[PDB]
Amino acid sequence: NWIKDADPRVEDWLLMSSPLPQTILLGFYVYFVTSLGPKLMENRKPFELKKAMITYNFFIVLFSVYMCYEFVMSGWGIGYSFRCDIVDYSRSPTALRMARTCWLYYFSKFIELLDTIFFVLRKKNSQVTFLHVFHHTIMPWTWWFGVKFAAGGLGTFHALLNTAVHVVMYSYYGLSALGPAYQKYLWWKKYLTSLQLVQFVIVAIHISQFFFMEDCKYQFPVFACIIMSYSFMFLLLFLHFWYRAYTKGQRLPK
Amino acid sequence: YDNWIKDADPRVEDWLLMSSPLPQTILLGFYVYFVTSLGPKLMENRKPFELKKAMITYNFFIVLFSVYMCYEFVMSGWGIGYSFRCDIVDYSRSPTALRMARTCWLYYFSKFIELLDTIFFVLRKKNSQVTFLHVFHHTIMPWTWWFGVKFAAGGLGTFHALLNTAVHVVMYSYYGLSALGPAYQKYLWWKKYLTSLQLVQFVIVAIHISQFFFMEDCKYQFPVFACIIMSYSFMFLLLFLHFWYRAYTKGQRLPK
Ligand SMILES: *[C@H](CCCCCCCCCCCCCCC)CC(=O)[C@@H](*)C(=O)SCCNC(=O)CCNC(=O)[C@H](O)C(C)(C)COP(=O)(O)OP(=O)(O)OC[C@H]1O[C@@H](n2cnc3c(N)ncnc32)[C@H](O)[C@@H]1OP(=O)(O)O
Ligand SMILES: *[C@H](CCCCCCCCCCCCCCC)CC(=O)[C@@H](*)C(=O)SCCNC(=O)CCNC(=O)[C@H](O)C(C)(C)COP(=O)(O)OP(=O)(O)OC[C@H]1O[C@@H](n2cnc3c(N)ncnc32)[C@H](O)[C@@H]1OP(=O)(O)O
Ligand SMILES: CCCCCCC(CCCCCC)(CO[C@H]1O[C@@H](CO)[C@H](O)[C@@H](O)[C@@H]1O)CO[C@H]1O[C@@H](CO)[C@H](O)[C@@H](O)[C@@H]1O
Ligand SMILES: CCCCCCC(CCCCCC)(CO[C@H]1O[C@@H](CO)[C@H](O)[C@@H](O)[C@@H]1O)CO[C@H]1O[C@@H](CO)[C@H](O)[C@@H](O)[C@@H]1O
Ligand SMILES: CCCCCCC(CCCCCC)(CO[C@H]1O[C@@H](CO)[C@H](O)[C@@H](O)[C@@H]1O)CO[C@H]1O[C@@H](CO)[C@H](O)[C@@H](O)[C@@H]1O
Ligand SMILES: [Cl-]
Ligand SMILES: [Cl-]
């Protein structure tokens, strides 16, 4: 009965039949990065994945630039008001482009699971934190419902902003993968964390408009609450990160 | 428990409800049980109680008590030397430090008196006022403030109490005026301005407590309270935005 409200446009798309295939994948991911992986790496030397990391980070930067451009050309730069933007459920070329860009953003969350696989294989267990695993699990898991029910409108603003910030974030990760010699020039590490914090604030301020807009016909109000609560959860997790990494100096720039 | 209680503030040891978190957990368990289950069941086959005079007296008392607690928070540090940045707890037995610890305990105790709001809802059969937002707030605020009085009764952790007592002067004046009757409720056109004040309060509390995460060399003794205050101010901001949405944007509880 609940699946009768799903967008029929995404029915045949990869992983969109039911939430079960992604729950199995993410269950195996959580099991691997927190339990199986570190156990298998315990009596092994770390893997040398410098070239794999550099190629991966470069691909994510270009893929994020592409998804940002597609979100701009699917609505955000061609008519969206930045207030009550509703989903367009028609089979028009522009409405399908916005739906497919949401699907692409969702799929990119599964590719970004490789971040945690690199941490495990490189034996960087200090980077497998609650903040990282929680974010990398709940972002794709919840975005399945966004692609399935509301692939467009005001619910995609945080994705437009996130793909633009992930261009800076994975350029930092790409530059840091070059080695300890190149990490000394990444003095602006704290400015990237500030950008991520400012991103959650802007996402919360944008989605908060939903609660005040009379006659807003955005079709799935529950996503305003999810977006608002998740941006608060990440703002708290990233403020705890800022506190131990910089205020307490556990992960200062090199 | 015995090792964790070795960090408790000995100044508050003998104070009412401060021996252990157990007496307040029993009281709040009975309150949650009463307002969500027992009370409404007993009122189901009864006429509502006429508590107009009891409500007016209670709201008037809470307004004066909030003015008093606000004044005491101002005279215990906020208006006499607190920087509004890294204000550490003063654990000495100096007159100002004890006055701050006293005011925190009074604020904590006032949360138990405020449980009467929900009792008034149940007895008046206003079950639409017994919402998740109300019961959760009224349960979590006193329950958690026991730990604040017990371990850190002062400093930057009390800013939200200074602000909250000042807003509760406006909020219970609204409740007091609406208790006068349907004739007086028509002049309470500013209901949405009070909800805006409550929302702006959570924003200011979050902005103030966020300083903790960035201040180097801040010697505030219980960092865990910075996380609790920030998370609670986010939880209430979300609950009050959902309230604004159904009460005003969808018109379920518009001013009269
Ligand atoms: C999160 C999304 C938020 C969304 C907004 C809220 C609303 C959501 C609603 C969802 C539901 C909607 C429903 C639908 C409605 C329609 C952001 C996001 O998407 C991507 C992110 O990655 S954010 C999380 C990542 N962060 C962390 O893991 C840790 C937190 N720290 C930071 O983010 C920092 O600010 C910083 C980016 C600077 C990283 O700091 P650090 O943790 O301290 O890291 P290091 O400086 O050590 O990193 C250098 C080391 O990492 C190695 N390296 C390089 N490349 C990689 C890769 N790709 N993987 C792993 N490791 C890598 C370097 O080699 C170096 O290690 P070495 O040992 O050589 O020193
Ligand atoms: C919460 C605290 C925030 C703290 C900051 C965050 C961080 C905290 C960290 C804690 C941990 C720290 C650890 C230690 C550190 C060292 C706020 C607070 O303290 C007090 C409050 O009361 S806030 C919540 C109350 N609100 C609600 O219940 C519902 C939400 N709505 C609102 O708030 C509204 O903005 C408004 C105030 C306008 C009320 O709206 P409404 O719910 O729509 O109400 P009505 O207009 O219907 O009410 C009128 C009816 O109520 C009757 N009435 C009058 N007086 C009373 C009383 N006292 N009790 C019950 N009923 C009453 C009137 O007669 C009228 O009914 P009638 O049938 O006659 O028309
Ligand atoms: C992806 C984001 C980071 C890009 C970094 C750009 C990179 C390094 C390139 C190599 C990167 C490692 C593979 C280009 O910068 C170089 O560009 C040359 C152009 O020919 C200039 O002639 C040279 O002087 C300059 O430093 C450094 O940028 C900055 O460096 C500052 C001094 O720390 C400079 O004050 C600043 O202005 C410059 O912008
Ligand atoms: C295409 C060739 C690019 C070479 C660029 C070298 C790079 C950046 C490295 C970035 C590494 C990527 C993560 C080293 O830059 C740094 O070098 C340090 C010494 O190690 C200095 O202590 C530091 O202050 C300097 O910024 C920038 O160097 C130059 O930038 C010029 C501004 O046009 C300066 O006028 C120039 O004189 C400086 O030298
Ligand atoms: C057990 C009785 C006999 C010993 C007396 C100890 C002494 C006085 C010491 C005087 C100086 C001696 C050189 C410590 O007293 C102080 O000690 C401070 C440091 O811990 C506390 O911060 C402070 O609150 C306490 O009053 C008073 O003990 C009691 O005082 C109570 C309040 O009258 C306290 O609530 C109680 O718990 C404490 O047991
Ligand atoms: Cl962390
Ligand atoms: Cl509500």
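Residue numbering for chain A follows Swiss-Prot; the residues present correspond to positions 16-269, in that order.
The deposited model was determined using X-ray crystallography, 2.1 Å.
Just so it is clear, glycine is given a Cβ too, placed from its N, Cα and C backbone atoms.
Noted in Swiss-Prot for the protein shown:
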- A:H150: active site, nucleophile (ACT_SITE)
- A:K124, A:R137, A:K139, A:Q142, A:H147, A:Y187, A:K204, A:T208, A:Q211, A:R266: 3-oxoeicosanoyl-CoA binding site (BINDING)
- A:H150 to A: Loss of activity alone or when associated with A-151 (MUTAGEN)
- A:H151 to A: Loss of activity; when associated with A-150 (MUTAGEN)
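Sequence features, as recorded in Swiss-Prot, placed on the structure.
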{"residue": "A:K124", "record": "3-oxoeicosanoyl-CoA binding site", "Cβ contacts under 8 Å, 6 or more apart": "A:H151, A:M154, A:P155, A:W158"}
{"residue": "A:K139", "record": "3-oxoeicosanoyl-CoA binding site", "Cβ contacts under 8 Å, 6 or more apart": "A:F133"}
{"residue": "A:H147", "record": "3-oxoeicosanoyl-CoA binding site", "Cβ contacts under 8 Å, 6 or more apart": "A:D130, A:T131, A:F134"}
{"residue": "A:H150", "record": "mutagenesis position", "Cβ contacts under 8 Å, 6 or more apart": "A:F249, A:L252"}
{"residue": "A:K204", "record": "3-oxoeicosanoyl-CoA binding site", "Cβ contacts under 8 Å, 6 or more apart": "A:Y187, A:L267, A:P268"}
{"residue": "A:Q211", "record": "3-oxoeicosanoyl-CoA binding site", "Cβ contacts under 8 Å, 6 or more apart": "A:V180, A:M184, A:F253"}
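A 10 Å cutoff on Cβ-Cβ distances gives A:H151 (mutagenesis position) a total of 22 other Cβ atoms nearby, all chains included. Taken residue by residue with DSSP, A:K139 (3-oxoeicosanoyl-CoA binding site) is part of neither helix nor strand, so it is coil. Among the recorded positions A:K124, A:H150, A:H151, the residues whose Cβ lies under 6 Å from any atom of ligand 1 are, in sequence order, A:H150.
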